[PDB]
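Each remark here refers to the structure printed beneath this line.
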Number of protein chains: 2
Amino acid sequence: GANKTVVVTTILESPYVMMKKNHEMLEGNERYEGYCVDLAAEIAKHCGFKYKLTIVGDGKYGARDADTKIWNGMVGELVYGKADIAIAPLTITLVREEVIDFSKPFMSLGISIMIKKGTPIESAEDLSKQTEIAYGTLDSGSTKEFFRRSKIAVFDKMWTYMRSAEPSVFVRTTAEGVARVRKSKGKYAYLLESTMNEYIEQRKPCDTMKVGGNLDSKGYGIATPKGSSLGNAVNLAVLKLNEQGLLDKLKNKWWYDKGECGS
Amino acid sequence: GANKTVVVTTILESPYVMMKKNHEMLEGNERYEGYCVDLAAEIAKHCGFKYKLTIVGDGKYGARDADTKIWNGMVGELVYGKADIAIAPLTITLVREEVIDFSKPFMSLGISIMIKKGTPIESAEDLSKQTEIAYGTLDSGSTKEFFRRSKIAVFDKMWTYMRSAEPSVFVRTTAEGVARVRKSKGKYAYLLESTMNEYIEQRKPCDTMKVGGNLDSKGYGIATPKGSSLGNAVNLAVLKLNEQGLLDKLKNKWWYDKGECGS
Ligand SMILES: N[C@@H](Cn1c2c(c(=O)[nH]c1=O)CNC2)C(=O)O
Ligand SMILES: N[C@@H](Cn1c2c(c(=O)[nH]c1=O)CNC2)C(=O)O
Ligand SMILES: [Cl-]
Ligand SMILES: [Cl-]
Ligand SMILES: [Cl-]
Ligand SMILES: [Cl-]
Ligand SMILES: [N+]
Ligand SMILES: [N+]
């Protein structure tokens, strides 16, 4: 059949996808800006397709309910055919790779610790040994799942702590986790992907810091339904953009070129 | 048909694959040790196959001759059906991904600079602006090809320098590049994968250093012939080993646990 416009699913998460300040004046894909907006355009240019950016209906990345076996989030949109491709800060994981296809990584990352400046914490082990400084994750997604599933002693101890800590240590959004770090006078540390930690460290009021080594070594990938023809071309496009240096330029653009916390 | 023993191709490169000191007493896969030997065993355990380790006949990673269109190295062994899987420090690249399949990365790496301690160089830009300190790469493989193909101004200038520098700045093996750094009194710097640089920095006589940021962000992958059934299972195995923390333990084992240059 004839070519059809490709339906892209993504999520509003700065600096990946944001509504432009003047979005009300605009229409279609032009309403949005960010790293993943630019990445989508570069992939589409290389692969020769037209596309429509859509925002995932349920605000989730992708997990399977143990009872109903239903997949939610952007992964679910692909599984059920509601989108053709997901272009987002979506972690490549085994359980997702069993049900959708991922490109090779377009970013590298790992779980990391965000502190308010001056907090006396340098590592996950430091957090795990104490309770005065509370710590947690998003309430959905791969960071939470890392702790829930870990059999590594330190991380399993951290999960047991997080499940039982009061008040709740989980947050609904990145913005909520960052604000909680900023408002808690050093008594909350936030476990989040290193990419996001690095971005926030260069945002005013310049009161957060990434500390410690990353806890793991993962990647974000572009996702397509299993067996999708688009998958081969998109994978090769990611590799080409990486090899040309364009992914490095794009991260610099959205993370550092307009950093707010000095040179 | 019945299951058959899987033919693995690999390459002798420390610390990935080495003949054991007592190899003459041993036979079969037990003759070898290293990171990729252990990785092969872990993948085979998870996927449930028996295998034979073989050493790539031509000593190469994988490139295509522009005239004959023939693929050499471990990639070629897969393309031509002489091996079933390659388990080695083999970089995921676009041109290889067009002809073979790669798992998701089992290691992350980028091109990096090795100096003799005390050499007044901190970056690729520093190298590119001068000629007193000579610099080069392996004479085959992805590091050389990065420079040959780069359209980035600094790296293209470095390639033009390397092609014309005298005496030749290229080396045949990692051991030769390391020895050249060690023997050249600061007048040779070696461009090599960060993984190898990190390994050598913890080897006696403890006279080399990794300097500067990495020039790129890549991965090593396990390779199979295009469309091979083994590919899906091996990809999921890599993801599982990563998610269990086993790849991190394996790098620590072969890089740092017996490092020779202190704690
Ligand atoms: N990439 C994850 C989702 N996610 C994200 C952040 C995080 O700190 N933790 C997390 O889990 C920050 N941006 C996305 C997934 O794919 O579930
Ligand atoms: N991974 C490369 C081969 N290679 C290697 C090293 C290097 O410094 N440069 C390079 O090119 C060190 N160990 C392998 C490929 O796949 O061609
Ligand atoms: Cl259409
Ligand atoms: Cl927004
Ligand atoms: Cl057999
Ligand atoms: Cl050896
Ligand atoms: N997949
Ligand atoms: N491939």
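Numbering starts at 1 and runs along the chain as it is shown here.
According to its header, this structure was worked out by X-ray crystallography, 1.2 Å.
Every residue, even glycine, has its Cβ placed from backbone N, Cα and C.
As annotated by Swiss-Prot, L-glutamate binding site applies to B:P89, B:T91, B:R96, B:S142, B:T143, B:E193. Counting every protein chain shown, the number of other Cβ atoms lying within 10 Å of the Cβ of B:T91 (L-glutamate binding site) is 24.
Annotation of the mutagenesis experiment B:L94 to Y (Swiss-Prot position 504) in Swiss-Prot: Promotes dimerization. Strongly reduced desensitization. DSSP classifies B:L94 (mutagenesis position) as helix under the three-state reduction. The local packing around B:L94 (mutagenesis position), expressed as other Cβ atoms within 10 Å of its Cβ over all shown chains, amounts to 17.
The mutagenesis experiment B:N242 to D (Swiss-Prot position 775) is recorded by Swiss-Prot, whose note states: Increases rate of desensitization. All protein chains considered, the CB of B:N242 (mutagenesis position) has 22 other CB atoms within 10 Å.
Ranking the binding-site residues B:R96, B:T143 by other CB atoms within 10 A of the CB puts B:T143 at the bottom.
Ligand 2 lies within reach of none of the recorded positions B:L94, B:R96, B:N242, judged by a C-beta closer than 6 angstroms to any of its atoms. In the structure as shown, the Cβ atom of B:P89 (L-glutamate binding site) sits within 10 Å of 23 other Cβ atoms. Proximity to chain A, defined as a CB-CB distance below 8 A, holds for none of the binding-site residues B:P89, B:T91, B:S142, B:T143, B:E193.
Those same-chain residues not listed among B:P89, B:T91, B:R96, B:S142, B:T143, B:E193 yet with C-beta within 8 angstroms of the centroid of the L-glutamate site C-beta atoms are B:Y61, B:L90, B:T93, B:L109, B:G141, B:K218, B:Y220.
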